[PDB]
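All remarks here apply to the structure that follows.
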Amino acid sequence: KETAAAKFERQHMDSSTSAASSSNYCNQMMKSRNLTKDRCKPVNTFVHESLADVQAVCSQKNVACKXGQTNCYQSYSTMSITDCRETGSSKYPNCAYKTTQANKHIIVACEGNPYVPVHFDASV
């Protein structure tokens, strides 16, 4: 099973590279992170930072969630992220994605005790 925190890690964390490794990154990672099992998920962001740096965002700038409520927080620093967005010719089960590297402030939803990231809301 996956707690909300654990699912966030699966869907959104990849501390093992400093940035998308190549233009094939999302094509590989959307599959490997189990985001294409039952459908092609259209959009998903990965964060190339330590989990400790991402966790601290839950104490940074409080903002309204895009979806949630107002349990979202925007990072003071920018972070290395990858935007994965389904391409027009994609069709399940052949899910294909544009990989875009970015360096943006992230916005996460946080919950629990301990109070940790559970959703990737947005970037700015």
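Using Swiss-Prot numbers, chain A covers 27-150, in order.
According to its header, the structure was obtained by X-ray crystallography, 0.9 Å.
Quick reminder: no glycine exception, Cβ is built from N, Cα and C everywhere.
Summarising the annotation, Swiss-Prot assigns substrate binding site to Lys33, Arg36, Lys67, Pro68, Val69, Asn70, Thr71, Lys92, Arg111. In three-state terms derived from DSSP, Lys33 (substrate binding site) belongs to a helical segment.
Taking Cβ-Cβ distances under 8 Å and a sequence gap of 6 or more within the same chain, the neighbours of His38 (mutagenesis position) are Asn70, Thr71, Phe72, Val73, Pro143, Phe146. Annotation of the mutagenesis experiment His38 to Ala in Swiss-Prot: Loss of activity.
Residues or ranges marked as active site, proton acceptor by Swiss-Prot: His38.
Among the mutagenesis results in Swiss-Prot, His145 to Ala has the note: Loss of activity. The residue drawn here is the original one. Annotation note: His145 (mutagenesis position) sits in a strand segment as assigned by DSSP.
For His145 (mutagenesis position), other Cβ atoms within 10 Å of its Cβ number 21. Sequence annotations record features per position, and here Swiss-Prot assigns active site, proton donor to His145.
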Just name the winner among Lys33, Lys67, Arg111 (the binding-site residues) by count of other CB atoms within 10 A of its CB.
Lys67
Cβ packing number for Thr71 (substrate binding site), 10 Å threshold:
20
